[PDB]
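Single-structure report; data block below.
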Amino acid sequence: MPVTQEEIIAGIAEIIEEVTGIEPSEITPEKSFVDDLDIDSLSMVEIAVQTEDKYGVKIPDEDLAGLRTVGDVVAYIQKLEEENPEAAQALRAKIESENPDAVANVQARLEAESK
């Protein structure tokens, strides 16, 4: 009934495909708002303008500033209400020590394109 995961994952993802024009299934709770989206706070600002409307969730700038990932963009919602008084849907290694990824290897093996 309330705003669930698939809600902020499917509901938003869909919206994201409107502002950023990104794929729905592409959007995941592992996003970083930018690190992933790479659209910046420009489009993201819209996705919210919608999500915060379509449903009416509370995610003002005062919070949009903290929101780092979907899990955070979600918690801020549910948390506000009362669903999972733990951390959010992703956390898996101490609260404070949040990490919506679950790394398990090394990096520094990526490249780039550049104009």
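Heads up, the Cβ atoms here are built off N, Cα and C, so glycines get one too.
Database features (Swiss-Prot):
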type	residues	note
DOMAIN	3-81	domain 'Carrier'
MUTAGEN	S41 to A	Abolishes activation by PptT
**Request:** Measure from the Cβ of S41 (mutagenesis position) and count the other Cβ atoms within 10 Å, all protein chains considered.
**Result:** 15
**Item:** Three-class DSSP secondary structure - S41 (mutagenesis position)
**Value:** helix
